[PDB]
Every structure is written in structure tokens, then in C-alpha cells.
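Below you'll find the structure I mean.
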Amino acid sequence: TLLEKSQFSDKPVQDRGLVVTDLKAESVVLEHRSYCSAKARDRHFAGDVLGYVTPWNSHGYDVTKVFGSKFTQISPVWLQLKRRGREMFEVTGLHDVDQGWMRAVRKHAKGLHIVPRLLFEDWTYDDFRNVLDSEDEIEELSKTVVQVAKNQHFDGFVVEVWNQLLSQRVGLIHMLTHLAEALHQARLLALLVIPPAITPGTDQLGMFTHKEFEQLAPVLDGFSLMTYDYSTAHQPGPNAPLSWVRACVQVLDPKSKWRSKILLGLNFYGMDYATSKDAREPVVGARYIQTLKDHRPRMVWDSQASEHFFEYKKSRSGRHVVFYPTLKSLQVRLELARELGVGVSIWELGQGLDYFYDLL
Amino acid sequence: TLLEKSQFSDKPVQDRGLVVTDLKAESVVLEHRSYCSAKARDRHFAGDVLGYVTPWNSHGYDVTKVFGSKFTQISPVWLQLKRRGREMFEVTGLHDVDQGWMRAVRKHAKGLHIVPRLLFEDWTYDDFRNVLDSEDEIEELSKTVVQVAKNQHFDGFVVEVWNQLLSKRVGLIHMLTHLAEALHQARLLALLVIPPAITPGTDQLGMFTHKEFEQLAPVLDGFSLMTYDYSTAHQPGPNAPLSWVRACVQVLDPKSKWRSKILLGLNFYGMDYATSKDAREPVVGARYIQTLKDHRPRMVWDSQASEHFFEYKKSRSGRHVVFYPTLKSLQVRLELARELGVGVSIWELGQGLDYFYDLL
């Protein structure tokens, strides 16, 4: 046991009194698969919503075909930007782009923008140095990226480079502005992944704050704000404490000038902490459910962090603590996003539970 | 056994190589009393500095006399504002205002503004509800306050009531603006004490943010920012980590419209922690120096917080950790205020080491 529905639903979880702080394991494992199919094409969230899809949690590809209308942007994690040599750039991973899948998700979800993640990988201090320094090389980099976008039918890219350098920026901001301009000239979208303004556990600003935002926000289309992964293996706790999330937006755009360009980050995966071993593992839907069945734990609602956690004990490992999103933790953050005037980005659409989408 | 200077120097500390990161306890006990009497009236900081003086640390009265020139405002902690009844207000503590002392400091430090602190004391929720809701009540409170400033030769006040309420928060702003307006009609200054934008160990914003600063900055003459007392007895640590101090200023005045009106707070007292007993006691200069003599501890530089700490054992009580300001932790914060374009408020002139003022 315990009973697991498999049929769809007439009404979405919000109209079934399912989004509650008083949660029972049985309620989750019983309803998770039962999403409202009849309204799988309706949007209950008004802002933009970006969804990431990865090849290693392929359930995401299917989720996207079923719930695509609930998304404004879908970003597949396939590509990397490599600098092979002076004025020589190469987009790798193209062997994973699935044209048939793209044709499918676009068929039943017009307006859906497919903006693949472009990760700067294997770059060195000098790569950035020689590149951020030459307008020529920047232009070459732009030609490369725009080409794979037009040849592979991508609506643009979600660039991930900012903390993926860690030197510190007038020069980085410069090649991002240029790239975005080149992209825009080709009728393509330009988004940027960015770290939370307030660094977890420190009460201090991080590498991407209002100084940077002010300069890029006018030119870029969106910002995938990582507002998740707040706790660590050594210091177990919530994924994204509600008020930290709220502050991370306020501190980044206090005067509310580009709120709709901010995609507030949400995690669909959870973390399973080994309290004694000072270690942790990420947990996706399949595991989460299995865990609830295996231990039938008591779900506790941390009203301050606004998340549910539960404890269980393994004979070998010891005592564990799990923080995985629930309908309550999600709805609460979608309301925050609503109130903050911001959008939402979900990492990723192969890690959560099917009835989550009823909320989007 | 330890050599302790007693005479003044020809040059200030910043020109005697005393502002260092690699500190030795004995160097501090040797140079603390020795300030540059010559340049005691020379300003090495160019933003406004506000100094507090309390009756219980009377050393501040003499400190103000000798170094009054390095200050723009001096705020004697003598007054409280009380609601005795409907439209009946009163300023208590007037028995502590020393007119001779004021005349003395203004003799050697002309153009120095004495702005006594006016602490709202014994106010009830109903007092606040009755006053913030009545335009008449506010007019009376205002007249009561302006009258003593005039009768006692005050240049204005540094009012402290913000943390006392904050649940209407907007009515508190109307009343401070009406008071500020009345004080200006009488040529008096109006400063407000405010909590840090980012609450220590919380990673989220506090009760006084840029939303409040936007509305009060135009009508108020200054803001005494409490950017100190970061750690707690259960979590011993630095007074005010440098980056937390910077973040509180940046988050408060992002676009930089009124930096000059921000008085970045600096602590001149330190905290002595009982590692195991979850306790602590504030430490003033006399006690700090005595401790260095009694244990001659190794001084460690916390490059992350930009502060010096040292430890010592006492079988009687237990292991201890002390966090007290040094020329270095101070100088680094003056350069920070300098680069943020803000001023500085010191709590309080009775708790430091004489040679600190060399820095300004």
C-alpha cells in the first residue's frame, strides 16, 4: 500500500482542498498522478513561466507535451559553448536536440518559445580574458550562436555563464549586451541565468546584484533567478525560505522596473539529508513517492521557511531529513511571484509530481 | 609589566604604521592613549560624522571636548519624549542636559551641531494609535519638542521610535514628516535612528527598507544607521561584518539619491563572549585594555568580516572570545563609508580608545 490513483481528475488540486499545510503522506502518494486533464491547457498563473528539461530525467520531455500550454518558455539542457581557439567558438551537444520532440510540443502549444540552455563550459581565465577583451572575438561568438539557433529552430537561448567564471563585470556585461543585440537582430530571445542577490547564510550580496541588473535588464529578455538550493549538506534545511526568495527579488529590482523579466526560481526536486553523514542526495518524484511508501512519515510544515519536511531512519545511514516541494510550498511561491509582479522558472520538469502542473 | 604610553604623538596613527592587520596585543596597550593632540582638530574623513555621548560613560564628554572638531553632530543621550495624556506631551531627562559642557564643545568646535537623542519612551499601542491618527496630537507633540530645543539651545534631535511599532507604519511616516517639517520651520535638524536593511542571520529584509527611505530621505536631515551588533550571545561572532555593512547601505539607497544623509553606524564598544555559557558582556576601552594585559592574547584577523578577535580562558567562567574594534577594522569601515558616499555615526564616545579619533 498505499492507494495510488491513476485516473485523471475533474477538478484541479486547488478546487479539491488539496493545497494544505496539514499534509499526510498518504494524501500525496494517493493523488500525485491524478492531475486535471480537462484543464491541462489552462493557465492559472499569469506571469511568464520557464520550464527546464534535461535528457537524464526524460519524464520532462513528456511533461512538456502534456502541459506545454502552461509554459511561455521551455529550455532544454543540451548545449554548451566552447572556445576551441582564437576567434573559434563551437556549440556542442547538438546531438541531443530532438527536432521531432520540438515539433510535438510546439504543435499543441503555439506561442511556446523553445530557448535551449547554452552553458559556457571548459572556459579558462584566459579564454574569458582574450574574449571579453576583443570586440572581434565577441562578434565571432555571436555569429556561431545565432547560426545554430536559426538552423535548429530555437527561439533563443538561456545563457549560463555568470558564476561559471568566478573572477569578476564591465567586460562580461559587455559581451552579454552584444550577444543579446546580435540575437535580437536575428529575431531571437536572450535570457541569463543569475545567482540569488543575497548569498545564503551570509546577509550579504552576491555576484549579481542591482548594479548588474540595471545594466542588463533593459537589453535582456529574461533572467532565470536561481532562488533555490539555499541549504547545504553540512547545514541541512529548506530549499528556498520564502522570505529569502522575496528579498532576493526586492534587493535586485527595488523600484519594480523589470519585474516581469524576472523568472523566480522554483525547484521541483527535493533534498534528502543524512544528518550524521553530513551528506545529501537530490530526490526526484519517483524516489520521493517511494520514500513516503517505505516510511509513511509525518509531514511537518515549517511555517517560516514555508516548506514541508519529514524525518525517517535507515538502519545503515542513520537519521535522514527530506525537503521536497508540496502543493502548499508551490502555491505559496506562485502567490509571492504574483505579488512581486514576477515570473517563474522551474528546475526541471522531469523531477516533480504530475499534479503540480494543476497549479500553473 | 606592559609599557603604556601616556603622552601624545607628533603624527596620527595612520602615519605611524599602527593601522595594521597583523596586530599584537601589546602594541594596542602601548598606543591606545597616545593620539595626535596636534592634529586633534584636523579632519581625516570628509563625510559627516555623528557622535553619541551617554551620561553613564562620562568619558565621552571629555572626548567630545578634545575631538569635537572631527564631528559634524554630537548627540547627547539625555532625552525621552512621553505622552502624558491627550494632546499632552513632555520631554523628560532635561536634568541631564549640561549647558556648560555644550558651551565648551561649541567653543573649540564651532559649526558642530548638538542634536540630542529623543527616545520615545513608555508609549502604548493606544498612545501610538491616538497620535498617528490625530493631526492635532501631532501638532502638539511638535510644539512641545520645538519649544525645548529652542529653550535649551539644541540644533535639533535624533529621534528613536521606529523599532517600537511597525505593523499604521504609514502613519508613523506621516508623523515623522510633520515633526520634521515643524522642526525645519524653526531651523532645527531632524535625524532618525533606523535598523539595518538586512536583519542579521536572517537573509531577508527588515522593517526599514528603501521603500521607507524613499519617503523620509527628502524631508529628514540624517539617518543614524544601526549597522552594528550583528552577532548574539548564542552565536558569538563579529560586531558588523564589512560586507553586511555595505549591503545594508546599497540595499537601502540603491540608486544613490541620498548617500550623504546616511550615517553609517560604527560601534566603539566590543562584545566579550562566553563560548559555553551562552552569555556575553559589552566591553568598553578600560576593560578591553585590562583584558589584553591579563591574558596577552594572540590577535586574529577575520579577513571575511574584517575584524580582530582574540580568545582567553578563565577556569572560573570558561573559554571566552572577544570582538572589539581595532584601528584596522575601523579604518576599513571609514574607507567603505567614503566609497558609498555616506557619513558615519559612532555609538558612543565613552566606549572607545582615545587614539581611535586620530582616524576621525
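Heads up, chain B uses Swiss-Prot numbers, so what you see runs 33-199, 201-393.
Method on record in the header is X-ray crystallography, 2.7 Å.
Note that Cβ sites are derived from N, Cα and C of the backbone, with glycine treated the same way.
Heads up, here are the entries from Swiss-Prot:
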MUTAGEN   B:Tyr84 to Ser  Significantly decreased carbohydrate binding
MUTAGEN   B:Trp88 to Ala  Significantly decreased carbohydrate binding
MUTAGEN   B:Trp110 to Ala  Significantly decreased carbohydrate binding
MUTAGEN   B:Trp277 to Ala  No noticeable effect
Measuring Cα to Cα, how many angstrom lie between B:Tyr84 (mutagenesis position) and B:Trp277 (mutagenesis position)?
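B:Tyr84 (mutagenesis position) to B:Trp277 (mutagenesis position), Cα-Cα distance: 22 Å.
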Out of B:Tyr84, B:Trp110, give me whichever of these mutagenesis positions has the highest number of other Cβ atoms within 10 Å.
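Top count of Cβ atoms within 10 Å goes to B:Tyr84.
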For chain A, which of the mutagenesis positions B:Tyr84, B:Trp88, B:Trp110, B:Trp277 fall under 8 Å by Cβ?
B:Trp277
If you count other CB atoms within 10 A of each CB, which of B:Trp88, B:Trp277 wins among these mutagenesis positions?
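Compared across B:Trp88, B:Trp277, the most Cβ atoms within 10 Å surround B:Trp277.
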Indicate whether B:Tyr84 (mutagenesis position) is helix, strand or coil by DSSP.
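SS state of B:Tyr84 (mutagenesis position) = strand.
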To the nearest Å, how far is the Cα of B:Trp277 (mutagenesis position) from the Cα of B:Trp88 (mutagenesis position)?
30
I need the CA-to-CA distance for B:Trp110 (mutagenesis position) versus B:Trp88 (mutagenesis position), whole Å please.
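Between the alpha carbons of B:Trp110 (mutagenesis position) and B:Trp88 (mutagenesis position) there are 11 Å.
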Which state, by DSSP, holds B:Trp110 (mutagenesis position): helix, strand or coil?
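Assignment for B:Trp110 (mutagenesis position) reads coil.
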